[PDB]
Amino acid sequence: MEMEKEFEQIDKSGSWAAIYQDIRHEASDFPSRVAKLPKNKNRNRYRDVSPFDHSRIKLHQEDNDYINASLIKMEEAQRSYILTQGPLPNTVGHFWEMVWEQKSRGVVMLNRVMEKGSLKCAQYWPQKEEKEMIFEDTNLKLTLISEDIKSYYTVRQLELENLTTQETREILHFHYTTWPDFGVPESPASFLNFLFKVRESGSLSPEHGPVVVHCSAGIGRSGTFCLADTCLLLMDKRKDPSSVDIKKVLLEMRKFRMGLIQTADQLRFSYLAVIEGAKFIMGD
Ligand SMILES: CNC(=S)NC1CCCCC1
């Protein structure tokens, strides 16, 4: 079926939970043996969210190459994404090592450091220009260059230096700051505006390594971001945009990381975002 009318048909019939459970039943199951090794327990935020072995990002280190991060490679859309958990106190250095080694331009953050009165990820970037951060375990230096605070999101320019080679690179930090503590946003308008700002920066384009996207677990809000982006790109590429099947795209993405889209409300919100986003692209 088309999307917008499949949408109204699920609303009128109140069957979002049944649709979402079908997706969960059909989703791929692949091994994640490296994630479950005992030496990696303090590298995982949640015991039930792990990268598959076949698609995990490897750190360029011979001691321990493990990070909770997956490469989502979308062949028809010609986009790649790295989805990862929010960094932990003992993985902030690994996180920036990955950004460096994978040649990423942008980092997309969809959570606040504290939500619901608890810490959802480490304070992993500097908050003042004159107070830079040094990660001694991976030999990297990170400096805040500039910060632009808007009503729904903040964009930061950061300098990452490989202290071993003295090479430097500019990294863009795109921080969506207004996702509600419970539920999903009422309108997708500010999320779409944010997605378009990431796009306009070059961070999603083939001349750079894959964008790094995270929330707390790296599957829920993060899944919504890449699902909406890929679906809108396919609607632009194809002769028949109504042929884009969001459930099929989501199942393809779940071949590369488990659990993408965590609730039926997140599924409905993803439909809403793609539907509204397709009108703004045109032709309008
Ligand atoms: C309408 N069908 C679609 S969009 N099928 C898939 C979606 C994910 C990747 C390949 C095409």
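Cβ coordinates come from backbone N, Cα and C, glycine included.
Here is what Swiss-Prot says about this protein:
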MUTAGEN   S50 to A or D  No phosphorylation
MUTAGEN   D181 to A  Substrate-trapping mutant
BINDING   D181, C215, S216, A217, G218, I219, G220, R221, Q262  substrate binding site
MUTAGEN   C215 to S  Catalytically inactive mutant; abolishes sulfhydration
ACT_SITE  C215  active site, phosphocysteine intermediate
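Structure with Swiss-Prot features highlighted.
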residue : record                 : contacts (Cβ under 8 Å, 6+ apart)
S50     : mutagenesis position   : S32, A35, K36, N44, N68, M258
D181    : mutagenesis position   : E115, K116
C215    : mutagenesis position   : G86, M109, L110, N111, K120, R221, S222
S216    : substrate binding site : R45, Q85, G86, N111, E115, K120, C121
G218    : substrate binding site : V49, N68, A69, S70, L83, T84, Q85, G86, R257
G220    : substrate binding site : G259, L260, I261, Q262, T263, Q266
Margin query: Test of understanding: give the count of other CB atoms lying within 10 angstroms of the CB of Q262 (substrate binding site).
Written below: 18
